[PDB]
Amino acid sequence: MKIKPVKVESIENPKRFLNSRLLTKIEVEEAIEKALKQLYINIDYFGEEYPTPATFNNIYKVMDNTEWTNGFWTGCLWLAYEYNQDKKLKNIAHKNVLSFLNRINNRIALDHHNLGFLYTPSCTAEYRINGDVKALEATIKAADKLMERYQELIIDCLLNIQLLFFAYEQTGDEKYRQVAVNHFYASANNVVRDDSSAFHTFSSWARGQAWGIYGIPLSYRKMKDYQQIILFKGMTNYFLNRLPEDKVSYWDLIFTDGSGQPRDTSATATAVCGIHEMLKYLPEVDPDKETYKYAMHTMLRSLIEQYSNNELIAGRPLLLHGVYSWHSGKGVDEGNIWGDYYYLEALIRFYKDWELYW
C-alpha cells in the first residue's frame, strides 16, 4: 500500500534549534532524580490505586483502574525502575500489572479504543524488563481484543497498533502483522491532512500531531517503508514551524506567543520521544537530521527547565501545563499522566540505550 503525497514544509529558521546547547548527562540525570522524588512521594499517596487522567489545581485525585490513562502511571514506575532498579518500584508496578490482567479478564471499563496505551506501558513494559509471564498474558489478551475490534480511525491508533506488532513477534502469527500494517496505511492516508497536519478522527491539535510524530517511527521500526520517513518529516516540520519561542507547543498549533492560550506540554514530550526514535534510523545524509537532533534537545531542555514540577508534595505531576480536553474543559492547564509518562520516557531515552516497551 502507498502513502498519499504530503507537503513537507521546510524547517523555518533552523538556527533556532541548531544554535542551542545539547543537554548534558548531569542535567538529564538531575531531571530524572527530581521526577523520581515526586514518583516516590506519589507511590505512598496512590498506593495500589491510580492518578486521574489530569490534575486538579495541579494535584491528581486518586482513582481505580477504570480510565484510558491508567497504564501511563505504571509506565512512570517502570521507567523509574530502568533508572535505579529499585525492587519497591517493581513490586508496586507488578501489582498494577495484576490489576490490568484482572481488568482484561473481566472486561472492566474497556470501552476505550487505545488498548495499546493501557497495556503497553504497564504489561508489555514488565515483559520487556523481566519476562514476567502474567504481563505477557495480559498483553496477548489485549492484542486479541484489539484484533476482534478491528474486524467487528484515530491518529493515536498509530501507537495502538504497536501492541499488534508485539503479538506478531511473540507468536509468529502473521495475522497480527497484517492487521497492524493495514491499519497503519489507512490511518496515515486518512487522519493526516495534505499539509501534514492532523485531526483526531476520520486548526491543529498539538497532541494529535505528536501522536503522528511518534506513531510513525514506531511503525517504521516494524515496516521499514521509506515513505514513513517522508510522512514523519511532513508532520514533524509542521510541528516545529508552529512552536513558540520556548519551543513548547501551545495546545493547538494555531496559537503561539501572546495568544494567552494554555500550553500542552504533553504534546511536546511525545514529539521529543518521536524525534528521538526516528533519528535512530534517519540517514546521516538527511540535511535536516542534525536540525532534528538539536530540536528535540531544545524542546526537552525547556520542559526540564521551565515546565517540570518543582513542588515536591503529594499528588503533584511530573510535568506542568498540559491540556487534556479544551472543548470539554477537562485538565486545562493541568498536569496529566501521559505527559508525565512521555516526559520521563524522553529523559530515559536521552540517558540510556532504552529498550522500548512499544
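Going by Swiss-Prot, the residues shown for chain A are 2-153, 172-221, 243-398, listed in order.
Backbone N, Cα and C atoms are what each Cβ position is placed from, and that goes for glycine too.
For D175 (mutagenesis position), the number of other Cβ atoms no farther than 10 Å from its own Cβ, over all displayed protein chains, is 23. The active site, proton donor annotation in Swiss-Prot covers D175.
Looking at Swiss-Prot, the entry for mutagenesis of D175 to N says: Large decrease in activity.
For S365 to H, Swiss-Prot lists a mutagenesis experiment annotated as follows: Prefers unsulfated glycosaminoglycans compared to sulfated glycosaminoglycans. All protein chains included, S365 (mutagenesis position) registers 12 other Cβ atoms within 10 Å of its own Cβ.
Quoting Swiss-Prot on the mutagenesis of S368 to G: Affects preference for sulfated glycosaminoglycans compared to sulfated glycosaminoglycans. Same-chain residues at least 6 positions away in sequence with a Cβ under 8 Å from that of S368 (mutagenesis position) are not found in this chain.
Sequence-distant neighbours of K370 (mutagenesis position) (same chain, 6+ apart, CB under 8 A from its CB) are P54, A55, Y364. Where Swiss-Prot documents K370 to I as a mutagenesis experiment, the accompanying text is: Prefers unsulfated glycosaminoglycans compared to sulfated glycosaminoglycans.
Of the deposited chain, 18 residues are missing between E153 and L172, and the straight-line Cα distance between those two residues is 14 Å. In three-state terms derived from DSSP, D175 (mutagenesis position) belongs to neither a helical nor a strand segment and is classed as coil. Distance between Cα atoms for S365 (mutagenesis position) and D175 (mutagenesis position): 15 Å, as a whole number. Cα atoms of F221 and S243 lie 16 Å apart, with 21 unmodelled residues in the deposited structure between them.
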